Each structure stands twice: as structure tokens, then as C-alpha cells.
Amino acid sequence: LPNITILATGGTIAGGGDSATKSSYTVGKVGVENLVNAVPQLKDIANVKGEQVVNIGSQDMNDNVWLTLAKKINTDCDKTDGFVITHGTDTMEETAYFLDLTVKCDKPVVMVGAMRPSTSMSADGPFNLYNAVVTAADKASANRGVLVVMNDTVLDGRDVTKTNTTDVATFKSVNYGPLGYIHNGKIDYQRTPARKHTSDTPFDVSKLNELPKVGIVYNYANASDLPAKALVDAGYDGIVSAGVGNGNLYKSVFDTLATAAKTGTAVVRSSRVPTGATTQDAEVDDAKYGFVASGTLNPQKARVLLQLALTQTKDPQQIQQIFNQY
Amino acid sequence: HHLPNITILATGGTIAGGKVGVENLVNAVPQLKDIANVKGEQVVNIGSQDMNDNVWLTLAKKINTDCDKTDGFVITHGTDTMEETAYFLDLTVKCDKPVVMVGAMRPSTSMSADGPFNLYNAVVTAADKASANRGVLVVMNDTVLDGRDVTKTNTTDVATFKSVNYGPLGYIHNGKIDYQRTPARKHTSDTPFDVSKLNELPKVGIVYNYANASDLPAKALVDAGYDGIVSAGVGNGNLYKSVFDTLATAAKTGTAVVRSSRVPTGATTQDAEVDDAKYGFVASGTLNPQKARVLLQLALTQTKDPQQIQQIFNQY
Amino acid sequence: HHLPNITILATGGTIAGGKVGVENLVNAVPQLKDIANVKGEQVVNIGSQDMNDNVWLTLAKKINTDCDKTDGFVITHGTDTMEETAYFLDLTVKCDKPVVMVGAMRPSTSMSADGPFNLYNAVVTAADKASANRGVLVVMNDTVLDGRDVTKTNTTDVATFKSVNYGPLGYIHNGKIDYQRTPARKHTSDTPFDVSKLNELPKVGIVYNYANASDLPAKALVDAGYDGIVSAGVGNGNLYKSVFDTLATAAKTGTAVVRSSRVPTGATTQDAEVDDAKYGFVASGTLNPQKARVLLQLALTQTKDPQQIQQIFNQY
Amino acid sequence: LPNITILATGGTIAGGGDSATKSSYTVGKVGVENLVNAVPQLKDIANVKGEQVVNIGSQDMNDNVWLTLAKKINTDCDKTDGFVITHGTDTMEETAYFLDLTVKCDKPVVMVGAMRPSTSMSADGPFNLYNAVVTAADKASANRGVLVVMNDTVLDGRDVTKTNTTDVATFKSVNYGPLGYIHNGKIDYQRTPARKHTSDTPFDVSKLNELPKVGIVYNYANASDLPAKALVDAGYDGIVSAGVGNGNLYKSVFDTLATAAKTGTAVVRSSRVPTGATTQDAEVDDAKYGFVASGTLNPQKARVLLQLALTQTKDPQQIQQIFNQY
Ligand SMILES: N[C@@H](CC(=O)O)C(=O)O
Ligand SMILES: N[C@@H](CC(=O)O)C(=O)O
Ligand SMILES: N[C@@H](CC(=O)O)C(=O)O
Ligand SMILES: N[C@@H](CC(=O)O)C(=O)O
């Protein structure tokens, strides 16, 4: 059986409530050893080793944990056959894309969480963890980038997003679809992401203590420019706009970001709209303003790539090329 | 043989690209005369990414004032913020006659432009007696959508508008609608919100949550004396710790705080990970951040008390 | 403090895998006693791929007879044909108290089995006074779905059941339902269908359309004297020429013919490519083939006239 | 500009009504030359040549037209840079998969239709045809199998299906997602089908006058076995079951197909359920009965592959292997 390493970071998968039928609970309580022992069927498919990296709710996920995870996977690659990262669902789509761009280990790296606490009736954690280990143990899972496995489905770290606040089926790759489905412990892979990932990217965080500062501002009717101005006044390296429609901006926000771009702030136009690309050649002349269009990357995913782009370059044309390749 | 009188109120948008006038918009679809007596009025001519409180107030007052002068309204509008205007009017229009919003995802000069048939179907909907008393509506891609749940789901697709939590009210085929649903949430004349004499709306901003989120946007809204802040939370309305800290302080120093979610479907519920009663927060339910802002502004015209705002978010 | 009386009628399905008894099903979820006084009765114990007219008649008669002896019903059922049983009961149950169907997509012995919480939520729904007068319901994956529109959309997903044309009625969180919709189509006590004295239902079969489709299935149903045939058409109810020829003959020689569609969402409409009045055909609207069969069988207990059947397909 | 050949077969894209605002129309009236002249923007992107193969509604599509199309594309491959097939929407998903398995030409083959007649207000035909030609002209479209292009989206011929009876956005690849989106005449491809297609299949129809007979029977409550018996009595080479749930069958239908399989009839279990695979190792012991599980192929798609499988073999184990590879 393959050796599989579980790196635990917290989340509702490790959470507990006082009743199996009531919704209130606290995240990231139980340890990695309890999650493993809760699924004795794991011993049929893998030799599982658990390590507790942190124990937080992923609403509190941060740069420091991301750097810890990437360095640990890259350091321990030769010591195991694959990785499973247990994680909160709230920002799993962000961590998955970060690791998708920075992990250099060729072996499967699979993220997994649970929408229901471990104590709940029909808790989804146990089978999710089982299927995550199935995926990390599958030879065919290698070289597909960092993966998220939820609700019997293998999803690429770039397109995967949380589509619903409570549904166990919440995780979907809403633009390009899943890579494969899991049935009876086997996967029929019919897709693989074409965008460059893992060892095909230039992003190398092995020696980094911190990441460039990138914030996100929302657009809506009558939007205040004060959030954007606050990020500019703090000297943020980049700002992602969650625009309306095809990456459009309320005039006040547009005006502030255009002025900041001329001072050197990197500005990426994304969209609050949950599917579809923020394109070039629509209503915003990105070349004129020095802006970058995010494509299908939603605002929090665009932040991930912008932070890493800014470890390499501050030039908008080069950043746009990065947003066209990764 | 007499046809209903339908008033088109034009605000801009790609359906008017907003540069072409409301008379040009009407004459482009001569078949409108087969179904309605159409009169057009230009309210503004803007891209809806620049929609604002003043235009919202103008539209609600115009519809309420002119209700008895027409049989139904169509509002032509940009698609980017149509879902916000639709819900604002859903809460403030007191005319029970049909009010239908419509836009276009493709330019009027483009191949297979969707604007012409979109407008035709919007007039069909405003002219159907069955459309009355269903709240303010959005009509796009042969579908009638309630103004509360409707949202733009895709950046470019002509089929982008969907009521993603509770579904559409009816589909349009051959100029006829089979309505199978109506919104249960209280709208129009069943709400207490009355903007007839207001020149401005309470100030409500939106902050985004994500890994490592800065508290600076939330702090800037607080420093500016904002009346309310809507959080686009992660998952089920959850907050990054720094943002949580700032909003907890704001809620105990006057500011109304509504937890919504950046997640595109599903409710932000009570009784999950955040003790709303302890912090004086309000949970937005299925209202996404920009919709929650609409209701929070109007709630703040009535009350600043968090329990009373929560009740408003449970009824409208 | 008193809790509602809820009767569980068991028919089989993976939620009972149908091999385990109804008492075993109940005792597996002890928290049921926190929300209801539960009594279980075994009606049949079959896989729902073998569901049939006799079980449908038994269930409708049992619910109608026992209505005044309980406060609500839960029917445990296989997922494969739950959407058909749900609509049959939707049309024939005259009890206005909640009737909720539920199943499970994973075996009860499997990791993260969905059956236990599914049953809990089904009892929550049957015990909610707000669930009355909404027709027969299906409760799956924290969602309340009307029996007319609900359908199985995926072969394995625990989230498979969706009301794909008009959306759900409400979502369940923390044991509470926020209902925002109700079906406008006439159901239960608002239909004329009365099976109380029937031992059998009119014979209605379904034929599939595709490229090069054989007319032999349609011919075999005609040769057997079927009372009606539902066509799973291509696109908007269209028929392969050979199948069209056979059904046109059948419609003029007694047989009721309903055009539905193999396409999983959207209505089969009148006034498209098929002149239904010329051929004596009925268009099924949003009813998929197996749902259209349910309504056609019941229509044929009232009338054989195509215009009157079309009216039934426009009202129920 | 590339040379693009339009092969016309009919459909609503070629249909016309007496009014732009009323829904009634007739299919396959106007000729290929009228469709081309209706889109003068095509001359900006390609040298277009039209040929009328047939002019039918695709509800009347049949084996003979399929064989004509495959032979024509394979014969004329060297004479053009890519193919667009205008087609009715009702069975486009069937023809696309047939050509996906039998076309040996390496150059892009793109199918396209229209949900609204050419005479209708906001008719979708003109822009659909434009985007189909864009796709056939794109070098990156080659080697992705036969494609369907509808509503700004490039879809693989295997997974693409018509999901709605009237919506212009009806065509979706409901299990694995689209291959790319089209904006401003350009495609960002992020996926390609892993299942073997075109020149990687053994199916060679170049000398065939006819195809094996395969019919489809529906399952539902109280289902009659008479449709299945009628196909068996006619000596059908194969029968596809549109089963309930995960490919399950009503007992009467099961009994008839099991008896037929022992006489040599090929029996494929598919599902009337619109998404998801009909799997092995669920409730039906396929090996015991000699049945084949269709995977994600819906009943009409499973018929296509079964017909072609039956040109090579009647052995259920070999047919199952075909259903696992193509
Ligand atoms: N609050 C949790 C949500 C979850 O795990 O589902 C987290 O992200 O850690
Ligand atoms: N920018 C435009 C988008 C559209 O009309 O579709 C607007 O909202 O006004
Ligand atoms: N074959 C089963 C499927 C299920 O229960 O999910 C049935 O319908 O009875
Ligand atoms: N009946 C038409 C439908 C369409 O083209 O949309 C056909 O398949 O030819």
C-alpha cells in the first residue's frame, strides 16, 4: 500500500458540536490522529501518517500557513507517496491554488474538508477523507496539479470554488469542469488542467518569509472609494477589484485604482460574478490604464496569482502574461 | 381591441449602446406595437457600473408617482447592477402593476444581438395581467425572474441571469408566460419602506473576506461614519479575524453590521460559527452582499437596532 | 409540550438496504423522538426500479384513509422512481397534511451514509405546520422539493434531487425551514383524480426518440391496446419520422398520445414544429416522460378526448 | 485566411417562420448559400465554401447521413483547412459523437446549429455560425476530436448534450465541462478530452453501407417489456436500456434483456438520468448477465458507440473494454 501523509490544518472536518442534530459547532478542535482513527477503512488502501501543521478555521488562513505548507511538501516529497491536506472549506479554494502554483513535488497533493462537523448526523468528513486518500494513492493523479477532492469528485486547484454556503456538494469547477469522478474507490480521469502548474511555474517560495501585499475591493452601486484608498495609503503592492459584470468598476473606485497604477501599484480586474472570465477588450482599456484582466480567476484566486507574480515582476505587461499562462 | 399602455423608463446599459435614446430603442422593435401602446422616457443614460442612490430614488419616485398613468413599466438598464436596482425597487415601489427590468449582454450592433427580443419579452411580461402582484421582475433569456433572488451568474453569457436559490417564476414562449411561482418574501406595497420624501439613503459599504484579509477597508468605512457595513464573508458568512475584530467594535459603537457571503448561492444563516446576538450582527440569509446592502440601507431608514434589522432580514 | 404524530410508510429503497424493516429504520435515528411521535408501517419492501401501479394505488388509499389518524406522513422510498411516485401522490392524495417522501443515495452501512439525516429532515418537514397545503414533497440534501418538478439529475450524487425548472420550495437548516415558494399547479385536493375505488390504472407506455429510431416499440404498445403512449421526443418534443407515423395512426384510432422530451429541462410546448391539433396529440409542458405518464394515466381515468387531456396537462 | 468547408444538413439554423415574434416554423428550408451570405463577417476570418449534403430536420437524422458525413470528411480532408457542419440541434449530440469516433481527418471538425429560426428576432444562428468558423479556423482546435460550438462555448462531441428544450444556452458538457470559451473571436482552450477519438479509434466506416441495428428502451414504474421484446423479435444486434438511477431496469425489462443477451444480443445499461455514469459494481452483476455498463454515455450516445463496437465484436467483455476507452 502507498505511504500517504496527512497534513492537518483545521476546519469543520476537525470540528465538533454538542448535538448531532443542531448546527452550531466550533472548528479545528480534534487532532489528526482522531480523524484517521475515525476512518478505519483507510488502512485498506494506504499507510497513513498524520502531522498537525496548524489547527485553525480557514476563515483565518494566511500567508504564513501557505508558505509553511509549500515548503513542507517540497521538503518532504521524497519521504512519502502522496499528500492529503485537511483544511477548512471556507478558503480551501485559495490554499489549493497557492499550492498549485508553488508545490514542486511531482506526487499527488490532495486537499479535503467537510461541510458538516464530525459530530453531525451523516457527517461528510469520513468518506471525504477516504476518497481524498484514494485520490492521493492513485498513480493517475500525479502531474495533474494540486487537487481538491469533495463529494466523490476530483477538482483542479485552479478552477475549484465553493459555490454554496451549506451544501455538501458545494465544491465545483464552475468554468471548466471536474477532472474525474470517484466510484467504489476508483477514478476515471477524463481531463487535466492545461494551465501551467507546480513544477511548470517559476514561482519559488522556498526562501520567502512573506508575500507581497495584495488586497481585494468590492464593486456595487454607489461604491465608496475609501477601501481602495486605504489599501493605496498603506502601500499595498497590488489590489484586486471584484468588479461588476465583465470586470467593470464604479467610477470612484476606477479613478483611485487608475491613479495608483501610475504610481506602480499592480491592479488586477476580476469580477464578483461567480462564473466566466474577466476578459480583455471589453469596456476597460487595460493597456491604457496599466491594469491586468484576471480571466476566469475570481477575486481571491486572482489575489493568489498576483502575490506570486509580484515576487517576479511589477510590470503590468509581464503580469498580464502571467495571468494568461497560469 | 385595445392594448395595454406600457411605459419604458430608460437608464442606459449595453441594451442602449448607454448612448442611444429611448425613442431609438423603441423604433428598433416595431413588433412592440402588436402587443402594447409604448411610451418612452429617458431617466438617465449611464453604464450601470455607475448606478447610484440618486438614480434609485428617482426611479422609485417616478414609478410611484406615475402608477395611475400607465398599465405597466419596463426599465431598460445595464446588466452589471440590474440585480441591485431590481431589489431596491422590489422594496420601495408601491405600484402593484407590473414593473419589469431588462438589459442586453451583447451590443445592439453585434451579430445575434439579444436586446431586441429581450425588450419584446419584457413588454410581453409587463403587459400580462398575471405579472401584477409578483414584485419587481427581471426578464432575460425568455425567463421571468423575481427581483429578490435574481443575480448575474456569468460575465458574458446571454443566459447569465438566474434566480440561483429559488428558481424562476415563469418561462416565456410564443409571447405567453406560464407562471408557476411567486416570491413569498414581502415586496412592494407589503413593505414599510417609503422613500417618497428622501433625498439620500443611509451609507452602507461592502468589505470582502479572503485569506490574510486586511482590516483597512472595514476601518476606512468606520472612520467615515458609515451607517452600515455588509461583510462578503467566506463560506457561511465567516470573517477573517482582523475584519471580525473591526466589525465587532463597529457594531458596539453604532454601526449596523450584516454578515453576507462571497459564496454565490445559499444562505448566510444564524446559529453556525458566529454568535450574532453576542456581537450585535445580522445574518443576511440568501441575500448576497450587494442585495444585503440594499436591504440594510432601507432598514436603516426605519431602525438602528440589530434585533429589528434581523427581523427585517427575516421578512423582506 | 406535545410533539406531532408522524407516520412513516416504508416501501424499500437503499435507505432500507430494501431489506431492513421500518422499526429498524426508526430506531437508527433516536433523535426523531426529539421532534415527533413516530409510528412506522411497512407497505412493501422493494427496489423502486420495480415500483408499479399497485403500490401507487395502495399508498394513495392508505394516506387518504388514515389522514385523520396522524399529523403528517413520511414515505421512505428508493431513489430511482421516487420522482414518479411523488407526482402520482401529488395528484391523488386528498389529505392536506404534509406528505414527504425521502430516500438515500448511499447504503446505510457505508461511510457518511446520507439516510439518517435525510430521514431526520424529512420528519422535520412533515412536522412543520408550514409544510401543509404545498402538495406532496420530496426532502433530500437539506432541501424541500415539490413532487411535480423534482427529478433525479445524477446517477450517484447525494445532491441528485433537484426541481430543475422552477426550483426548490425551501431549505432546511438547524431543523427549521424557510419556505419561499409553493407550486402554482393544482395538486392534491384541488385535482379531480380519485383513485379510492380503482384496482388498476389505464395502460400508458413510453417510447424513446433518437437518430434512426425504430417504430417497433411504439407499434408493440399499439398492438397491445395501450390506452396512452408518451413520447420521449428529441428537443422540443419532436419525433423520428417512423415513430411520428405510428403515433399519428394510433392517435386517430383511440390511443392518447403525449409528446414529452428526453431533454432533461424545459417544456415541450405547443406551437413549435408539430401541429398537435391536426394529429390529436397533447404537449406535456415541463413534465418529463415518466411524469407525463403519471398524469396521462390519471387523465385517462376521466377522459379520452385530446383537447380535454391537453387542458389537464395545462392545469396539473 | 484558412479555407473552411461548410457541410449543410438542415436544422432550425436553416429554418424560417412567417413572423419574427411567433414560435412556429419549419426546419431545413434555406440553402447553405443563404446562411453564408447572412453572415458577411465570415469573409473577415475565412474563405468559406458551402455544400448541401442533405436538408432535413435532425429529428429525422439516420445512419445513412452519418455514413455520408464521415466518408465525405475523410475523403475531402486534404482539400480544406477545417469543416463546419450545420445541423439540427435535436440530435446534434448523436451525430457529433458518431463523427468523433469515425472521422480520421486531423483538421478541426465543428458542428453548429441554432435554437431560434433564422427569421426570428435575435436569431442565434448568425453568431453561432461565425463562432463555429472561428473554432474551425483555430490551429489550436486540431486534435481535440469532433467539436460542437454553441453559445460562445467549444464542447467536445462525447460529453456535449442538449440540456433544455428551448434555451439558446442549451448545449452543455454536463459531466466534464467545456473545452474553451470564445470571446472576441479568440478561444482560450483549457481542456481536451482524454477518451480516445478520431484517428485513435479502430472504427473504420469507409466501406460500410449500413450500421448494426441498435435500439433504445425506456425504464420507469410498471414498464412494459413489449418494446424490448419487439427489438429482440426483430433480431436487433444491440439494445441500450435507458435505465432508472444507476442504470437499473424494471424487472420485466431486465428479464427480457437477460434472455436476449444469452442468445447474443448486445445489451448496454445506460440511464435516463441526465448526468453521471452508469457504473459497474452497483446493483447489476453485468458479468453474470453479459451486460455492458455505459459510463457517462447517455442512451443515445451509448447507441452510437454500441453500433460501432458491433462492427468489431459481439463479445460483451470486449464491448465493455470499448466502453471503457472511447
Ligand atoms: N469555518 C470553517 C468552514 C468549513 O470548514 O467548512 C473553516 O473554513 O475552517
Ligand atoms: N457595463 C454595462 C454592462 C451591460 O449593460 O451589460 C452596464 O451595466 O451598463
Ligand atoms: N435501486 C434503488 C436506488 C436507491 O434506493 O437509491 C431503488 O430505487 O430502490
Ligand atoms: N427540429 C430541429 C431542432 C433544431 O434544429 O433546433 C432539428 O433538429 O432539425
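We number chain A the same way Swiss-Prot does; the residues here are 23-348, in that order.
For this deposited structure, the header notes the method as X-ray crystallography, 1.6 Å.
Each Cβ is built from the backbone N, Cα and C atoms, and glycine gets one as well.
Over in Swiss-Prot, the protein carries these features:
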- A:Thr34: active site, O-isoaspartyl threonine intermediate (ACT_SITE)
- A:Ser80, A:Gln81, A:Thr111, A:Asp112: substrate binding site (BINDING)
- A:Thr34 to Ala: Loss of enzyme activity (MUTAGEN)
- A:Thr111 to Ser: Reduced enzyme activity (MUTAGEN)
- A:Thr111 to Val: Loss of enzyme activity (MUTAGEN)
Cβ atoms near A:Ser80 (substrate binding site) (within 10 Å, other residues, all chains): 27
Cα-proximity to A:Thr34 (mutagenesis position), 10 Å cut-off, over recorded positions A:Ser80, A:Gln81, A:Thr111: A:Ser80, A:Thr111
All-chain count of other Cβ atoms within 10 Å of A:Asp112 (substrate binding site): 33
Other CB atoms, at most 10 A from the CB of A:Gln81 (substrate binding site): 28
Between A:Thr111 (mutagenesis position) and A:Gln81 (substrate binding site): CA-CA distance (Å): 9
C-beta crowding around A:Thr34 (mutagenesis position), within 10 angstroms: 31
Spatial separation of A:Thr111 (mutagenesis position) from A:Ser80 (substrate binding site) - C-alpha basis, Å: 7
Cα-Cα distance, maximum over A:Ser80, A:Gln81, A:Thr111, A:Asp112, record's substrate binders, Å: 9
Count of other CB atoms lying within 10 Å of the CB belonging to A:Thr111 (mutagenesis position): 29
Collapsed DSSP category at A:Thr111 (mutagenesis position): coil
